[PDB]
Amino acid sequence: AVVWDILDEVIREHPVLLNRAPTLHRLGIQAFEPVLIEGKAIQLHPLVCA
Amino acid sequence: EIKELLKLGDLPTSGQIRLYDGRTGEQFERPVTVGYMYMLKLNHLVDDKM
Amino acid sequence: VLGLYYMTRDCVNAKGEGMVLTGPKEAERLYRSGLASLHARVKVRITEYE
Amino acid sequence: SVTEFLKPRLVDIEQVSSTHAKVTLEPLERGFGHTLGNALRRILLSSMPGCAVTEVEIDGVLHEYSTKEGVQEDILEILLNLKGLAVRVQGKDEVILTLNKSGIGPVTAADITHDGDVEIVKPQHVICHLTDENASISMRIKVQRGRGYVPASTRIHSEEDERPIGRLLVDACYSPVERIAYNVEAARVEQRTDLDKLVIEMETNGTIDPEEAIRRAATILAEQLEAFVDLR
Amino acid sequence: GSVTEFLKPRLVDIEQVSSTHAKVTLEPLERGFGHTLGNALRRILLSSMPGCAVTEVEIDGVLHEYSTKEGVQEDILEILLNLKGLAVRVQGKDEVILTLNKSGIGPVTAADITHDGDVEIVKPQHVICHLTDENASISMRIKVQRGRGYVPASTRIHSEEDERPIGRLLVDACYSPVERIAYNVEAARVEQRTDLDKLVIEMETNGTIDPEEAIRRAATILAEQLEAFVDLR
Amino acid sequence: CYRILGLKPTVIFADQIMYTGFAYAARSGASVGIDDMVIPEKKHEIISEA
Amino acid sequence: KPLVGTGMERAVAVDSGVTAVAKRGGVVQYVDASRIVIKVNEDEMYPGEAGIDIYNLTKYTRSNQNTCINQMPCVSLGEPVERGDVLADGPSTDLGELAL
């Protein structure tokens, strides 16, 4: 459990880069603040999909 | 023929029924197409992808 | 887009047509109470800024 | 225990103003956020007791679409302003107030004839604007105690043809709640992800504070449930 | 008069169409409270009703669910799936061990389970398996425990009970006894008054909960949840 | 909004637009049924004339 | 089974050898999760023959795609069986119909 608390501490304001191939233009890679979620699927904001 | 088979089952001919939101109990403002569809699981499982 | 479009459309005769509203808050109250439809043509007091 | 549930341990109140408050409760059992929020929202919108202005008579006005000289606002805007009048009455179930004034400038709630059993929340509230020294306004307003919101279109009946000249009908905003909204977000307790956090954004007239409104709505619901509860 | 004095509902009638299907009538209800109570009670009933479910099964000669037993028509996995649907009402314990010994050709159903005095089988006809040989015998030991909600075995292993033997099989537990909840609001012409309403709640369950007890438990849960709002600063 | 008010109000506006659109699309109960594909009654005679 | 099918489900399920198809009619004499024993009809067995057909079912074997291949009986003791009848359902088969 303390490992999970540490992980919550380390990701607080640490951005991560999300990239979808093909990276046709520079919006193909964008930074997001990660919120830790259960499950194995990345959750993407609907407005960035376009 | 689909309409007649629905009529035999006492179901609406249009294929749309009045649904209620379980979160609030409120009626959805328009009738909704509710039926049965045959769905598949396509071997592209996330736990093989993560 | 569909939800905003459905929100911002008008109907010729709708529940609560012709009401005069103190502001947007009263419109929200009337809608959630079921006393008025989203498409009801009404006169609403609006404060805007420039 | 199978009969033991999670009762909120973190309660936060953010007072944006004396009338606006944001109340956040966590943690809640999965789905309890929507249940509690929607129940409270319905009770606050449609069942909260309160006092509001219902009928208005103006001397120079015969119908709601009649014009009057000396008043900047049309009669419809005056009716809206009277809808915005927050008033609380002690003991009495129905009161009638009289407003007479002459003078260039705003005609506000502070000009209404005072009654010991009636209290006005915002004297600064503007009822109309008088445009000339040769202009006078005289009106009689009716304040009743009721629940929720009853539009004037519900009360316009041929059975009420007893209405004399100029008995204008005003939407009755009995409930103090001006806006009630709720949002449900995620919460966790020891990596127990499936939990609910409830955020309640409440704005009310100055009749009662938002916290008092929430307490009264919860009291109403609990009293409704009392005949089925088998515990303390 | 008495605008602030709401009328309080009571359980006026309970109708039981079948052992699994019932209707409960609440009356009287002020305008608008019928829908509020109906939806709140529906959510609470579908989410939080206690019940008993099968959790573990031990069958002699069976090491894992991905195997077959000679003389038994069904695979062990299908036997466990059938056992997942067993409706058991336990009177005074949160866990109980049931025994099922059967021999000879024929269906093996819930009526064949050796019964404790404080265990009731709602549906004896429930088929557990089929024996297809005269020399075939089934000896089974079932663990039924009381719980709330849906607890899959994958999450159940988090209990970390050390050294579970090989022949022990875990069944996903669906403790909820309710299956379908509907509510209708009608006009209740009572007390020489016209604006009162009546709430009819129709419930289909597995037959392991008294409908009145379920309604009262839902109301109790709702009241306990509201206690935080009533007392808030 | 971006040209008049800048970046931060635009981001908040975009999030609120998304939330409102999703909520009211859900409340609308918009659905596609077989009866929504309305065929003109003039179609058959147009085909015959052609 | 698909409630809305096209009628080709039976052919796909039978022509593919995932199902145990009865090669001779008769009455099923023994059933369990792994074996089906059929007593062949008198007018259908050859001279000097035991008149019994044994079908051994595939239980929980690995597919090429690491999925499960399992055959389950769809018949019960004493039930008549004709030539071409499906005796056991294979993966994605329900009573001899393709069930994807």
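By Swiss-Prot numbering, chain E shows 3-235, in order.
Per the header of the entry, the method used was electron microscopy, 2.7 Å.
Placement of Cβ uses the backbone N, Cα and C atoms for every residue, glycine included.
Listed in Swiss-Prot as a mutagenesis experiment, E:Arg45 to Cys is described as follows: In rpoA112; temperature-sensitive, blocks RNA polymerase assembly. Here the Cβ of E:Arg45 (mutagenesis position) has 24 other Cβ atoms within 10 Å, regardless of which shown protein chain they belong to.
The Cβ of E:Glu165 (mutagenesis position) has 4 neighbouring Cβ atoms from other residues within 10 Å, across all protein chains displayed. Among the mutagenesis results in Swiss-Prot, E:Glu165 to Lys has the note: 5-fold decrease in CRP-class II promoter-dependent transcription. The residue drawn here is the original one.
For the recorded site, E:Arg191 (mutagenesis position), the DSSP three-state label reads coil. Under its mutagenesis annotations, Swiss-Prot gives E:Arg191 to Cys the following note: In rpoA101; temperature-sensitive.
Long-range Cβ proximity for E:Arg191 (mutagenesis position), meaning a same-chain Cβ under 8 A and a gap of 6 or more residues, is found for E:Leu198. Taken residue by residue with DSSP, E:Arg45 (mutagenesis position) is part of a helix. Taking only the Cα positions, the spacing between E:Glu165 (mutagenesis position) and E:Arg45 (mutagenesis position) is 39 angstrom. When secondary structure is read from DSSP and collapsed to three states, E:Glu165 (mutagenesis position) falls in the coil class.
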